[PDB]
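Note sheet for the following structure.
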Amino acid sequence: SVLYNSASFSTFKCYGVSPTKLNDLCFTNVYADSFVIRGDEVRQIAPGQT
Amino acid sequence: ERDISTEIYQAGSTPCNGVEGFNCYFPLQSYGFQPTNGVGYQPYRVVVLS
C-alpha cells in the first residue's frame, strides 16, 4: 500500500501472484536489485525477452 | 456457471469509472494461437459431456 498512493510509477506488475495481495503472502530472504536504463530498453526488461 | 458481461477491472485504489487507466484493465485478453507455436501452446478443442 506504500507503493502507489504517494506517487505512481511507469509499470507495476508481478509474476505468479497478484501484486494486490503482497500483504498476505510470506516470503523468505528477500533480495533487492536496482539499476537505471533507457526507457526504450524497458521492454527488454521482461521474463522472456532479449 | 457462465458470465458474459464485461466490465473494466479495478486494482486496489484509483477508481476508474470506466476509463481503463492506471490499475484498470480490460477484463478479457486474447490469444496468440498459431501452428508455429509450441506443442503445448497449440489449441485443443474440448467437448464435455454431463
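We number chain A the same way Swiss-Prot does; the residues here are 366-415, in that order.
Cβ atoms are placed via backbone N, Cα and C, with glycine included.
Take the CB of A:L368 (variant position) and look out to 10 A: across all protein chains shown you find 12 other CB atoms. Among the natural variants in Swiss-Prot, A:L368 to I has the note: In strain: Omicron/XBB.1.5, Omicron/EG.5.1. The residue drawn here is the original one.
Under the DSSP three-state reduction, A:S371 (variant position) is assigned to coil, being neither helix nor strand. For A:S371 (variant position), no same-chain residue lying six or more positions away in sequence has a CB closer than 8 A to its CB. Where Swiss-Prot documents A:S371 to F as a natural variant, the accompanying text is: In strain: Omicron/BA.2, Omicron/BA.2.12.1, Omicron/BA.2.75, Omicron/BA.4, Omicron/BA.5, Omicron/BQ.1.1, Omicron/XBB.1.5, Omicron/EG.5.1.
For the natural variant A:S371 to L, the note given by Swiss-Prot reads: In strain: Omicron/BA.1.
Annotation of the natural variant A:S373 to P in Swiss-Prot: In strain: Omicron/BA.1, Omicron/BA.2, Omicron/BA.2.12.1, Omicron/BA.2.75, Omicron/BA.4, Omicron/BA.5, Omicron/BQ.1.1, Omicron/XBB.1.5, Omicron/EG.5.1. A:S373 (variant position): 12 other CB atoms within 10 A of its CB, across all protein chains.
Here Swiss-Prot describes A:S375 to F as a natural variant; the accompanying note says: In strain: Omicron/BA.1, Omicron/BA.2, Omicron/BA.2.12.1, Omicron/BA.2.75, Omicron/BA.4, Omicron/BA.5, Omicron/BQ.1.1, Omicron/XBB.1.5, Omicron/EG.5.1. Non-local neighbourhood of A:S375 (variant position): A:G404, A:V407, each in the same chain, at least six residues away, with C-beta under 8 Å from its C-beta.
The natural variant A:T376 to A is recorded by Swiss-Prot, whose note states: In strain: Omicron/BA.2, Omicron/BA.2.12.1, Omicron/BA.4, Omicron/BA.5, Omicron/BQ.1.1, Omicron/XBB.1.5, Omicron/EG.5.1. The Cβ of A:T376 (variant position) has 8 other Cβ atoms within 10 Å, all protein chains considered. The secondary structure of A:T376 (variant position), as reduced to three states from DSSP, is coil rather than helix or strand.
Among the sequence features in Swiss-Prot, the natural variant A:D405 to N is noted as follows: In strain: Omicron/BA.2, Omicron/BA.2.12.1, Omicron/BA.2.75, Omicron/BA.4, Omicron/BA.5, Omicron/BQ.1.1, Omicron/XBB.1.5, Omicron/EG.5.1; complete loss of interaction with host integrins. Close to A:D405 (variant position) in the fold, though at least 6 residues off in sequence, lies no residue with a CB less than 8 Å from its CB.
Neighbour count (other Cβ atoms within 10 Å of the Cβ, all protein chains): 8 for A:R408 (variant position). A natural variant is reported in Swiss-Prot for this position, A:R408 to S, and the note states: In strain: Omicron/BA.2, Omicron/BA.2.12.1, Omicron/BA.2.75, Omicron/BA.4, Omicron/BA.5, Omicron/BQ.1.1, Omicron/XBB.1.5, Omicron/EG.5.1.
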Cβ under 8 Å to chain B, applied to variant positions A:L368, A:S373, A:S375, A:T376, A:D405, A:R408:
A:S373
Please report how many Å separate the Cα atom of A:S373 (variant position) from that of A:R408 (variant position), as a whole number.
19
For A:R408 (variant position), just give me the three-state DSSP call.
coil
